Amino acid sequence: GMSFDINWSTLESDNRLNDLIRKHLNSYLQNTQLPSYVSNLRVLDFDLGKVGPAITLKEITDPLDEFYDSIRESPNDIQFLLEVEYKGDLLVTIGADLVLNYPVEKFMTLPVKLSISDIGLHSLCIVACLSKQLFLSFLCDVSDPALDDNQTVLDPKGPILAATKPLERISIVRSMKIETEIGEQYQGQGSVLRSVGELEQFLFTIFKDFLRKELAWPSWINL
Amino acid sequence: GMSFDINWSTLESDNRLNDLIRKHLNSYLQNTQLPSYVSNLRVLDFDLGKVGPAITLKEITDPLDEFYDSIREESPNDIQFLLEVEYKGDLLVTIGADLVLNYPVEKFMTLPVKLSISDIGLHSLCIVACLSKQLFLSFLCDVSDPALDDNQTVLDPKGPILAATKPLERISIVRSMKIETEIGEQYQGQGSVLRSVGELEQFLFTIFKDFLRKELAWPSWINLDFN
């Protein structure tokens, strides 16, 4: 490709944007139900990073007709079909309050720190634009099995775009790293470490679901 | 900012884009009048590079009306970006030249010679307009151009930038450039050869600048269409 360094300070600040994303994500978190062992989940900080994705424009066409059906509830309009490969420094700092003991009740609360980072990604996205609104979406994973025999992704009767069989499609996100810091007080006993463990499992699944319902086809991010 | 790698291979081409630029640069060279010391100028190879510019968003607006009559020529919502572009990438031009030497006697000798233009410095204000269905890029100004003091907005059509376009009244889009020259090592001894080479390097420098002026600098512009 070719190396670009893009700065949009005057459109919206990195601070501003990061906090917009942070507020969405918090909106997803405080609107999902929480388990036994976690009492409070919130996004402390979000940082999109200084490292972006490798974008490969593969096709350019008119927007899909499902958009026109979406607005019937022209022209000028154009959709990009892009092969996006992200291996960057997106960082989500999440705070939580873990509930410690089965015995008796509510024995102790703990402040805990989780860090979602190093998000791996190879995927097919479409970015459509139609007066006025701009449309970004993650369609597929590049190595998803229903692209075999070179069948174009933009086929509406295809399984991709139909989304008739979500179970069979490989997850958009290929890699992820969730780390967890607790006070050195509690690194000693395994009960705490176990609760931490499935806290990170739960967080993994929660994030999985977030991207599924926000970014994955059929779920749209709209500007 | 944020680091992007953009690839437009699906639409040609690294080869075909390079060869297009090469063909039109050759078109410029073969159509420019030459000094006595250089007989022939030609483009051996062109390579846009793997390194692009640092782009900073500098406001946004609806496209200038000049576009719309340059389309009466022949739509909301079209849009124009005003960009601070800073290029110091790896653009590489390999140019062949025929050197004329006539020291003793007359037209004594001509010398196949090979020049390398590289490290093109650039810091400028560009505008990228998109109207159905066409995308228009043009380099308006140099960042440190004197008609940008007063903080007079560039997009003022009555302002000098956009209206004037006078040949020498705006600092050249191109700030820096480095030209190397390869000749037969048997000729590295003679000073006359080296001096002719120097004059050639300067002349080539100039030529390339005005080429980029005539191709990129407002009111000249580049068109990419989707049809």
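First residue shown is number 1, and so on along the chain.
So this one's X-ray crystallography, 3.6 Å, going by the header.
Backbone N, Cα and C define each Cβ position, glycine as well.
A:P218 to A (Swiss-Prot position 259) appears in Swiss-Prot as a published mutagenesis result, with the remark: Does not affect function. There are 12 other Cβ atoms within 10 Å of the Cβ belonging to A:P218 (mutagenesis position).
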- Query: Unmodelled stretch of 6 residues from A:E73 to A:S74; how many angstrom between the C-alpha atoms?
  - Reply: 15
- Simplified DSSP label at A:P218 (mutagenesis position) comes out coil
